[PDB]
Amino acid sequence: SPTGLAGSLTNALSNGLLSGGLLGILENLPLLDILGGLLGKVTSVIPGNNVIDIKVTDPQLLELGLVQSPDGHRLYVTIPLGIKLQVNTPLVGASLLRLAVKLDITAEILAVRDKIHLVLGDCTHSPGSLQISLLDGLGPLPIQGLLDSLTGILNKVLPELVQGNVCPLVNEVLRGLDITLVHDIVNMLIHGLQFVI
Amino acid sequence: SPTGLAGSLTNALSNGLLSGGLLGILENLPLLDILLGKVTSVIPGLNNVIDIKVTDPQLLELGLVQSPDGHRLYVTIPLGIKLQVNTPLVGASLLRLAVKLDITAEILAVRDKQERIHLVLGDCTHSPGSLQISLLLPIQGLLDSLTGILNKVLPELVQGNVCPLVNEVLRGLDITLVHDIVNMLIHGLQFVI
Ligand SMILES: [N+]
Ligand code: NA
């Protein structure tokens, strides 16, 4: 089952991310930190328990993708990510929405010189990767009256959040990859040779 | 466990050989099958001169080296066996031997006139100066006789039975491992440390 560089890099990346650890990073996202208006936020806190609450669970990593530029000098790894968002309200003590979330992080890997060598270029959220799906709901009301408003803000906040949280890690994983694996992959890029087919 | 090509190649070969399966081939070597005293034993009815068993077949760490131009590759396949010598005539054992032998497979990348690149074996040979022999009522006499014949027969026998295998293994290697190695050899690029 030993294989070539392409299959070795993605296998090595995954193992690096998981010992990062990515899943913990994907469980401890500060979604509320960022996500009338404040009057309610104030009335509930001063209420002396309420508001809505959001739990992050079932974080997961899926099979990485790998694509190489036609010229052969650049590598683009895509990192499919998954989380579930449990939307509740402690006030009534009920769960209103259960969402499944999927998102991709597209990291570009470059070869660079500074006397370590295989480095992260652009880390970003792939456009169109964010798929929010309804898993469960208290009833027809939150689904017909809350979801779309909720997902709407989510399509605006999450991607840049995940990118910012995940993106540092992959760089830490690139530097720390097997020395000999890196060396070989660099050679192939420098000479614009295809190893991802 | 994920490494570069060199590291990956060695592990791939080791797993490939063992599941080949190399050990069985070494045990089943036809050492015996190979004048007056010889024909005499045949004519009598109820007698067998001597027998040899091969035991404790073992595969050691492969060695890898790359040519200076970076176009050819030389993998070293260290081998080990134990030879127990018996005389079935009497019911006795005789002596035990430890034999260590090295096989050297050269691995090349050649370009086809049709732009296709194939990875090719040619050639495999028992490595000169590899064969080593050690001792585990008297028996000092035959020892030099057994040592002498082993010294002029074994290496070619092992080469003959083993390197057909390695050739089988190289064919069955991972498609992308081969394509990656081949590209780097045919473009003269070092990946062996
Ligand atoms: N809504
Ligand atoms: Na629910």
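We number chain B the way Swiss-Prot does; in order, the residues shown are 43-76, 91-192, 198-254.
When the header is checked for method, it gives X-ray crystallography, 2.8 Å.
Just so it is clear, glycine is given a Cβ too, placed from its N, Cα and C backbone atoms.
Copied from Swiss-Prot, the annotated features are:
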type	residues	note
MUTAGEN	B:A48 to C	Forms an artificial disulfide bond. Negligible effect on surfactant activity; when associated with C-253
MUTAGEN	B:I76 to C	Forms an artificial disulfide bond. Reduced surfactant activity; when associated with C-214
MUTAGEN	B:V214 to C	Forms an artificial disulfide bond. Reduced surfactant activity; when associated with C-76
MUTAGEN	B:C224 to A	No effect on surfactant activity; when associated with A-180
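Candidate mutagenesis positions: B:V214, B:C224. Fewest other C-beta atoms within 10 angstroms, B:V214. Proximity to chain A (Cβ-Cβ under 8 A) holds for none of the mutagenesis positions B:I76, B:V214, B:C224.
When the C-alpha distances from B:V214 (mutagenesis position) to the mutagenesis positions B:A48, B:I76, B:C224 are tabulated, the minimum falls on B:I76. For B:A48 (mutagenesis position), other Cβ atoms within 10 Å of its Cβ number 21.
The Cβ of B:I76 (mutagenesis position) lies under 8 Å from the Cβ of B:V214, B:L218, each of which sits 6+ residues away along the same chain. Gap in the deposited chain: 14 residues are missing between B:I76 and B:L91, whose Cα atoms are separated by 12 Å.
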